[PDB]
Amino acid sequence: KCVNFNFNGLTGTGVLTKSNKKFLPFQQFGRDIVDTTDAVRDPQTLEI
Amino acid sequence: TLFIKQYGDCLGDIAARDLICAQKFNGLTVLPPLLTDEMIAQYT
Ligand SMILES: *[C@@H]1O[C@H](CO)[C@@H](O)[C@H](O)[C@H]1NC(C)=O
């Protein structure tokens, strides 16, 4: 659902979906090829 | 080897994000040509 998220201070707007991407444990939020935030990690449930 | 087709859906980002999808999400769209390749082949 298109929502105005705010993940640990990172603001934006978009639909959030379950991700097949597997973050390494040290990583926090992903980035696209054009250097835009593509994936994030939930600060509460540690979901990607 | 080639721009729009029906790219309105980005396949749910199931495999990274292609350059076309990244371009589309910031105002950069590609209009399709008026004459499809079938019509060009018919003219030829
Ligand atoms: C945050 O707290 C919730 C319960 O409120 C818990 O389920 C979750 O695992 C916690 N996250 C941590 C400890 O990273």
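So for chain B, numbering is Swiss-Prot's, and the shown residues are 827-828, 833-874, in order.
Header says: electron microscopy, 3.2 Å.
Every residue gets a Cβ built from N, Cα and C, even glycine.
Annotated features, as they stand in Swiss-Prot:
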{"type": "VARIANT", "residues": "B:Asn856 to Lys", "note": "In strain: Omicron/BA.1"}
{"type": "VARIANT", "residues": "B:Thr859 to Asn", "note": "In strain: Lambda/C.37"}
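Neighbour density around each Cβ, counted as other Cβ atoms within 10 Å, peaks among the variant positions B:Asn856, B:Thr859 at B:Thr859. According to DSSP, B:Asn856 (variant position) is assigned to coil rather than to any helix or strand.
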